[PDB]
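Chemist: Input: one structure, supplied below.
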Amino acid sequence: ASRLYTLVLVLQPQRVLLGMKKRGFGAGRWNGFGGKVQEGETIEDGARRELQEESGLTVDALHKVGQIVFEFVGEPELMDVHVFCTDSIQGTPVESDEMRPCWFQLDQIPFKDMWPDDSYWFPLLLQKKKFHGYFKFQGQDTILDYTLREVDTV
Ligand SMILES: CN1CCN(c2cc(NC3CC3)nc(N)n2)CC1
């Protein structure tokens, strides 16, 4: 069994939008915007909802770019993260209770202050290639196993 999550990257020709997580799971790391998918909403709907709640931004179209499955040792549910990207946003990003947003140049992505898996799959994201990933974590800092492959359909 798995639980559905979303992650949204606003990726524009020269820059990417990340949020510093201010509380809760992953506090203290820069990440895309996202969260749990609710009963009664599509994955895409959930992605737009979390983007709006965390940054105030709305989007015309979200594109599926990846799926990443996480195992945390000792936790029964796998995390099934559906990753989306967009290049056209509506509005200016603003800070929320959960996220403090900032733009980063593509050669200055703060990988040391991100989830360790990002260093593995972000290159594929930046090359506009679709991917399937799997990461086994012990705790929040240690990757024990992983797989990563490019796909034709996410
Ligand atoms: C609600 N959030 C959305 C984003 N998400 C993650 C996780 C992640 N790896 C960690 C599981 C080990 N890496 C990125 N880039 N995003 C976690 C749950």
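Using the numbering of Swiss-Prot, the residues shown for chain A are 3-156, in order.
Method on record in the header is X-ray crystallography, 1.9 Å.
Backbone N, Cα and C define each Cβ position, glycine as well.
Got these off Swiss-Prot a minute ago, pasting:
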- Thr8, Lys23, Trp117, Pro118, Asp119, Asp120: N(6)-methyl-AMP binding site (BINDING)
- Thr8, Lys23, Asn33, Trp117, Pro118, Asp119, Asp120: O(6)-methyl-dGMP binding site (BINDING)
- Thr8, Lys23, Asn33, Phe35, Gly36, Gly37, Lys38, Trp117, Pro118, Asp119, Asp120: 8-oxo-dGTP binding site (BINDING)
- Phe27 to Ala: Reduces 2-oxo-dATPase and 8-oxo-dGTPase activities (MUTAGEN)
- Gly42 to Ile: Reduces activity by 60% (MUTAGEN)
- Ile45 to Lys: Loss of activity (MUTAGEN)
- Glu52, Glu55: Mg(2+) 2 binding site (BINDING)
- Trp117 to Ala: Greatly reduces or abolishes 2-oxo-dATPase and 8-oxo-dGTPase activities (MUTAGEN)
- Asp119 to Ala or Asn: Loss of 2-oxo-dATPase activity, reduces 8-oxo-dGTPase activity (MUTAGEN)
- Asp120 to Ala or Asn: Mildly decreased 2-oxo-dATPase activity, nearly abolishes 8-oxo-dGTPase activity (MUTAGEN)
- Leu150 to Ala: Reduces 2-oxo-dATPase and 8-oxo-dGTPase activities and increases thermolability (MUTAGEN)
- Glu152 to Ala: Reduces 2-oxo-dATPase and 8-oxo-dGTPase activities and increases thermolability (MUTAGEN)
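On this model, are these features tucked inside or out on the surface, and what's nearby?
Modeler: Packing around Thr8 (N(6)-methyl-AMP binding site) is summarised by its Cβ count: 24 other Cβ atoms lie within 10 angstroms of its Cβ, all protein chains included.
DSSP classifies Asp119 (mutagenesis position) as coil under the three-state reduction.
Packing around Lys38 (8-oxo-dGTP binding site) is summarised by its Cβ count: 12 other Cβ atoms lie within 10 angstroms of its Cβ, all protein chains included.
Sequence-distant neighbours of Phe27 (mutagenesis position) (same chain, 6+ residues apart, CB-CB distance under 8 A): none.
Within the same chain, no residue at least 6 positions away from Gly42 (mutagenesis position) has a Cβ under 8 Å from its Cβ. Annotation note: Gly42 (mutagenesis position) sits in a coil segment as assigned by DSSP.
Long-range Cβ contacts of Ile45 (mutagenesis position) within its own chain (separation 6+, distance under 8 Å): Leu6, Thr8, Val39, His84.
All chains included, 23 other C-beta atoms sit within 10 angstroms of the C-beta of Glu52 (Mg(2+) 2 binding site).
Note on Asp119 (mutagenesis position): other Cβ atoms within 10 Å of its Cβ, all shown chains, come to 18.
Counted within 10 Å of its Cβ, the other Cβ atoms near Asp120 (mutagenesis position) come to 21, all protein chains included.
For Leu150 (mutagenesis position), the Cβ neighbour count at a 10 Å cut-off comes to 16, with all displayed protein chains included. In three-state terms derived from DSSP, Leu150 (mutagenesis position) belongs to an extended strand segment.
Around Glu152 (mutagenesis position), the C-beta neighbours below 8 angstroms that are at least 6 residues distant in the chain are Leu126, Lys131, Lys132, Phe133.
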Chemist: Could you check the recorded positions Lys23, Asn33, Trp117, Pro118 and say which one's CB has the most other CB atoms within 10 Å?
Modeler: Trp117
Chemist: Determine the Cβ neighbour count for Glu55 (Mg(2+) 2 binding site): the number of other Cβ atoms within 10 Å of its Cβ.
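Modeler: I count 14 other Cβ atoms within 10 Å of it.
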Chemist: Using CB under 6 Å from any atom of ligand 1, narrow the recorded positions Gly36, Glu52, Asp120 to the ones that qualify.
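Modeler: Going through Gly36, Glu52, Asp120 in sequence order, those close to ligand 1 turn out to be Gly36, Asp120.
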Chemist: Between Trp117 (mutagenesis position) and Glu52 (Mg(2+) 2 binding site), what is the CA-CA distance rounded to a whole number of Å?
Modeler: 19
Chemist: To the nearest whole angstrom, state the Cα distance for the pair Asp119 (mutagenesis position) and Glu55 (Mg(2+) 2 binding site).
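Modeler: With distance taken Cα to Cα, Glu55 (Mg(2+) 2 binding site) is 24 Å from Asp119 (mutagenesis position).
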Chemist: Between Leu150 (mutagenesis position) and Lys38 (8-oxo-dGTP binding site), find the distance joining the two CA atoms and give it rounded to the nearest Å.
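Modeler: With distance taken Cα to Cα, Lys38 (8-oxo-dGTP binding site) is 23 Å from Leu150 (mutagenesis position).
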